[PDB]
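> Input: one structure, supplied below.
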2 protein chains.
Amino acid sequence: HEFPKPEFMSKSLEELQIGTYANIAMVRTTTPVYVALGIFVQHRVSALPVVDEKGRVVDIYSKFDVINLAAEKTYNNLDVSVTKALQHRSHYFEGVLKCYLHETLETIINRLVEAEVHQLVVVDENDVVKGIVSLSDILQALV
Amino acid sequence: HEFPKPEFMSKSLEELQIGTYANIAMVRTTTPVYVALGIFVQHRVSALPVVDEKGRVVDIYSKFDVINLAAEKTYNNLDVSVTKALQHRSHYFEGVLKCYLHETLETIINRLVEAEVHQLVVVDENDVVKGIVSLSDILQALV
Ligand SMILES: Nc1ncnc2c1ncn2[C@@H]1O[C@H](COP(=O)(O)O)[C@@H](O)[C@H]1O
Ligand SMILES: Nc1ncnc2c1ncn2[C@@H]1O[C@H](COP(=O)(O)O)[C@@H](O)[C@H]1O
């Protein structure tokens with residue numbers, strides 16, 4: 001009653017049935033923050049895949065990103081793109097944005113902890129969104 | 001359609017009616033992580049005030065704390081106290097644990113952003129829990 005159980009750390013996301021793979025809320029690189037704020041408050045999801053003109057994931061926009069925008073001492077309005085969050089961090093280049101179904105729980109957990117991020121986008125071979133894995137999903141696997 | 005509106009940044013938490021002040025789920029410094037994990041998965045709250053023998057807040061235990069525990073390369077079981085999370089960070093000493101009803105939205109937002117934390121415990125004059133303010137609560141105020 002090692003924590004975490006080693007037999008479950010060696011299992012893939014697919015095997016453990018971890019994540020959300022239906023009804024994914026997401027936005028574009030051309031999406032203004034007002035759109036994302038409306039989603040967060042009315043639709044009630046914790047983070048949003050940000051996809052480019054090809055449908056490929058280039059960022060994740062979270063509730064903390066909005067608060068960080070709100071603390072900026074320079075003047076902003078809500079017509080700023082969600083891509084201005086990229087001035088504060090690059091999940092993409094740090095390799096802490098995406099994951100695959102075949103990756104192990106141990107791998108996914110290490111990636112989350114690596115940059116202190118609360119979610120990863122599950123993608124396909126073309127970096128197109130298949131689903132999302134958040135700490136809540138991991139916790140259900142850790143029990 | 002400065003974001004955030006200055007007239008709302010200068011208002012207190014009390015004035016804006018921001019936070020949860022009823023039915024707060026919390027744990028003790030003597031609480032094992034298995035207890036917190038059960039709360040997170042079954043009760044479905046995002047973070048837990050950690051209070052000492054006097055009922056004073058000494059930490060907040062979050063879902064990320066469990067994942068961080070799970071990534072530790074040393075051997076753990078679930079009978080570790082929630083206070084082992086304190087090896088990774090001290091919200092208390094950094095002044096990013098607590099807040100008051102009379103503090104401004106601007107103050108609260110800056111504190112969140114200061115340590116990249118997603119919540120603060122609202123306390124009284126004796127550091128006893130009155131409520132909790134999370135990014136979701138702030139977002140409802142930012143609209
Ligand atoms: N953008 C999203 N669209 C749909 N479901 C999501 C999204 N972001 C997170 N979820 C799911 O919401 C549930 C709760 O996650 P969390 O809000 O982090 O506790 C999890 O099962 C996530 O996979
Ligand atoms: N330990 C807790 N007990 C009760 N409510 C909480 C607790 N932690 C967070 N909340 C509330 O849960 C709601 C959603 O917060 P969050 O899960 O961060 O999106 C907010 O109104 C928080 O104040």
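First residue shown is number 1, and so on along the chain.
Determined by X-ray crystallography, 2.0 Å, according to the entry header.
Including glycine, each Cβ sits where the backbone N, Cα and C put it.
From Swiss-Prot, for reference:
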type	residues	note
DOMAIN	B:18-80	domain 'CBS 3'
MUTAGEN	B:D65 to A (Swiss-Prot position 245)	Reduced AMP-activation of phosphorylation of PRKAA1 or PRKAA2. Reduced ADP activation of phosphorylation of PRKAA1 or PRKAA2
MUTAGEN	B:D137 to A (Swiss-Prot position 317)	Reduced AMP-activation of phosphorylation of PRKAA1 or PRKAA2. Does not affect ADP activation of phosphorylation of PRKAA1 or PRKAA2
> If you count other CB atoms within 10 A of each CB, which of B:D65, B:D137 wins among these mutagenesis positions?
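In terms of Cβ crowding, the pick is B:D65.
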> To the nearest Å, how far is the Cα of B:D65 (mutagenesis position) from the Cα of B:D137 (mutagenesis position)?
21
